[PDB]
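Reviewing the structure listed below.
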Amino acid sequence: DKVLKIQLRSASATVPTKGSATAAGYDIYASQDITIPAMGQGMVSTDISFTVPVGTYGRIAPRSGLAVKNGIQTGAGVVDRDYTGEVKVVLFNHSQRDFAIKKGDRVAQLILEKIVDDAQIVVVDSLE
Amino acid sequence: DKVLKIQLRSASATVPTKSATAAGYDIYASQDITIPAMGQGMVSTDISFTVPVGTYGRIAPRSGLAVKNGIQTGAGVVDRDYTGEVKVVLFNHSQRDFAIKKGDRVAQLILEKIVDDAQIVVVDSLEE
Amino acid sequence: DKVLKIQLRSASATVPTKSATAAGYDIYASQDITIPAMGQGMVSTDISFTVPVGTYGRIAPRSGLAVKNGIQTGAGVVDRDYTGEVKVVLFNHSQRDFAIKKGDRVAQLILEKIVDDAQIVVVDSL
Ligand SMILES: [Cl-]
Ligand SMILES: [Cl-]
Ligand code: NA
Ligand code: NA
């Protein structure tokens, strides 16, 4: 009903952690150093895979401090429950300053967003 | 009641499609458009829809376009009572204009579960 | 009955507003601020809130501002346990500075349902 499975794909990967007991997400960590160019984008390696619980998808959502201080926003971010490859992190840098990331830094958070994933499509002439 | 209602405004629209376990339904451009490099545009879809009770319709980014073309969705909160055309706002963070053709996939629709009837109460102290 | 508890930290603050089938609650600036072209800024709201059990508060964009001002919301993950002032991170992707006056609607709060009590298992194979 709600188990979060992690595959650690190299020794460089870190298991996602909660920052508080009641935090929405799990911190996601870089497994390789990378720079996110100013007004640019990059893709951060994590060397992890996961299966989110039934009735969810995994949202790769931004860390607030990196937003406020470094101009960091996450891109992409919809991890399907069926998805089984390495979860990498798209970052946009909306600042004037390159953003240096080291192996071991928290770069994003994972939120298990509850969804309706079994809707019946009904095509209709008009809406209410 | 977990029915997604779809209204097609043109033979140029495509009914959204979903993998039974994917989080999202594909959203297709109904008309050509280029998103300028370091800029934005609004993609026509010629569809309207009503999401299931208990959700809203989140217009979320396609992962491929994020990585390949620096494309992020903007706006993207579709209320359950919205009956107009769902137009897709796209930011292009890359250095290349992103050319979109009719029938191209440009976003995905996630039926996000929400609390949409919380009572708003004003209190002295959250801490209490 | 589920409850969103709001604290008005000053007389400049506005209780958020929500139609019954709308997804979000409007969030208002409590102070003037300009968001620079191709830049970002932090909007003061002078409110704090506690979202219902099973949710976090997502600070999400207004659609009309996205379209006409290039405004995207940044950060926006407000944990249920957060009791500080909720400031709104705005990215301006347009070539015009965006002017915000106290009392302007700048964002929306959605009470996103989530699994906040999942247990991590580690596997060789997904
Ligand atoms: Cl800067
Ligand atoms: Cl580029
Ligand atoms: Na579901
Ligand atoms: Na906004």
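Going by Swiss-Prot, the residues shown for chain B are 6-23, 25-134, listed in order.
Note that Cβ sites are derived from N, Cα and C of the backbone, with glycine treated the same way.
Over in Swiss-Prot, the protein carries these features:
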type	residues	note
MUTAGEN	B:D32 to A	Exhibits negligible activity
MUTAGEN	B:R68 to A	Exhibits very low activity
MUTAGEN	B:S69 to A	Exhibits negligible activity
MUTAGEN	B:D85 to A	Exhibits negligible activity
MUTAGEN	B:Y88 to A	Exhibits reduced activity and lower substrate affinity
MUTAGEN	B:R111 to A	Exhibits reduced activity and lower substrate affinity
MUTAGEN	B:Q114 to A	Does not affect the affinity for dUTP but greatly reduces activity
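Projection of Swiss-Prot feature records onto the structure.
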| residue | record | DSSP class |
| --- | --- | --- |
| B:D32 | mutagenesis position | strand |
| B:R68 | mutagenesis position | coil |
| B:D85 | mutagenesis position | coil |
| B:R111 | mutagenesis position | strand |
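Closest by Cα distance to B:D32 (mutagenesis position), from the mutagenesis positions B:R68, B:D85, B:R111, is B:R111. The mutagenesis positions close to B:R111 (mutagenesis position), defined as a CA atom within 10 A of its CA, are B:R68 out of B:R68, B:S69, B:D85, B:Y88. Here B:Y88 (mutagenesis position) comes close to B:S54, B:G63: these same-chain residues lie at least six apart in sequence, with C-beta atoms under 8 angstroms from its C-beta. Candidate mutagenesis positions B:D32, B:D85, B:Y88, B:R111, B:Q114 yield B:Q114 as lying near chain A, with Cβ-Cβ distance under 8 angstroms. Among the mutagenesis positions B:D32, B:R68, B:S69, B:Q114, none has a Cβ sitting under 8 Å from a Cβ of chain C. Here the mutagenesis positions are B:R68, B:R111; the one with the fewest Cβ atoms within 10 Å of its Cβ is B:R111. Comparing C-alpha positions, B:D85 (mutagenesis position) sits nearest to B:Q114 among the mutagenesis positions B:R68, B:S69, B:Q114. With the fewest other C-beta atoms within 10 Å around its C-beta, B:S69 stands out among the mutagenesis positions B:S69, B:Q114.
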